[PDB]
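In what follows, a structure is listed as structure tokens, so that the remarks can point back to it.
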Amino acid sequence: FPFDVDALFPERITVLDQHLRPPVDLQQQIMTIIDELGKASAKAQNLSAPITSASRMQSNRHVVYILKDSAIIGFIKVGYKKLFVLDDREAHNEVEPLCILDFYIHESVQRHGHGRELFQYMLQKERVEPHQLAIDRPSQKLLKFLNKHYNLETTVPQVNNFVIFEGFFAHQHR
Ligand SMILES: CC(=O)SCCNC(=O)CCNC(=O)[C@H](O)C(C)(C)COP(=O)(O)OP(=O)(O)OC[C@H]1O[C@@H](n2cnc3c(N)ncnc32)[C@H](O)[C@@H]1OP(=O)(O)O
């Protein structure tokens, strides 16, 4: 970026929401960051359009955890979503689990443990176990990621594009 990232983000992991409320012509600096991060994740995921942007973060109830170091390394975006989830008895149930919506580590530093670092921090602040999560179209990398770090192995295939794991049916999800 053309800005003092460390001045804007003093902390290693910055937690932001619909209010890009800085840790205001730098609340616009936050925007440019979210906007570029989202496009980078799109290119990495072979998406024609980003699923993360400033315009959209403002229009939703999503939380982004931005990772920096001592230059933005990556991010993970989460949110609670009303999903009507298929169980093992072909029954659909309304739940509101915490969902992983976007997740990106810059290519140069992928597979250095930064994903886990960002993921553990999110799990701690959100106070959730990995098996309570629903994931929006997990990539092959994310599936191996989740299996190594948390022993997550896919359960009942959904008809929506979310994926849940063995253990999901244990919480009430509000
Ligand atoms: C819900 C969503 O947002 S879906 C899409 C998820 N995002 C993407 O696929 C974008 C590109 N990928 C990435 O940004 C990151 O790989 C994720 C996917 C963000 C992983 O972040 P990382 O920081 O690389 O992971 P970290 O080093 O913490 O963990 C490594 C583990 O993740 C998996 N992993 C990461 N990259 C790869 C790869 N190219 N091939 C296979 N497994 C991989 C493996 O389990 C690996 O463990 P191993 O090296 O012992 O096999």
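Residue numbering for chain A follows Swiss-Prot; the residues present correspond to positions 3-25, 37-83, 92-195, in that order.
Heads up, the Cβ atoms here are built off N, Cα and C, so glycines get one too.
For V130 (acetyl-CoA binding site), the same-chain residues lying six or more positions away in sequence with a CB closer than 8 A to its CB are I94, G95. Taken residue by residue with DSSP, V130 (acetyl-CoA binding site) is part of a helix. The acetyl-CoA binding site annotation in Swiss-Prot covers 124-137, 160-169.
Among the mutagenesis results in Swiss-Prot, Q58 to A has the note: Loss of acetyltransferase activity. The residue drawn here is the original one. When other Cβ atoms within 10 Å of the Cβ of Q58 (mutagenesis position) are tallied across all protein chains shown, the result is 16. Reduced to three states, the DSSP call for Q58 (mutagenesis position) is coil.
In this structure, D109 (mutagenesis position) belongs to neither helix nor strand by DSSP; it is coil. In Swiss-Prot, the entry for mutagenesis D109 to A states: Slight increase in activity. The structure shown retains the original residue.
The Cβ of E111 (mutagenesis position) lies under 8 Å from no Cβ of any same-chain residue at least six residues away in sequence. While the structure shown retains the original residue, Swiss-Prot records the mutagenesis experiment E111 to A with this note: 2-fold increase in activity.
Under its mutagenesis entries, Swiss-Prot includes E111 to R with the note: No effect on catalytic activity.
While the structure shown retains the original residue, Swiss-Prot records the mutagenesis experiment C120 to A or S with this note: Strong reduction in microtubule acetylation. Counting only residues at least six positions away in the same chain, the Cβ atoms of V99, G100, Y101, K102, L104, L154, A155, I156, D157, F183 sit under 8 Å from the Cβ of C120 (mutagenesis position).
Sequence-distant neighbours of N182 (mutagenesis position) (same chain, 6+ apart, CB under 8 A from its CB) are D157, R158. Following the DSSP three-state reduction, the secondary structure of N182 (mutagenesis position) is coil. Listed in Swiss-Prot is the mutagenesis experiment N182 to A, annotated as follows: Strong reduction in activity.
Swiss-Prot gives this note for the published mutagenesis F183 to A: Strong reduction in activity.
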Pairwise Cα distance for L164 (acetyl-CoA binding site)/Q58 (mutagenesis position) [Å, integer]: 14
Site of maximum Cβ density within 10 Å, from binding-site residues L164, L167: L167
Å between Cα atoms of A92 and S83 (gap: 8 unmodelled residues): 8
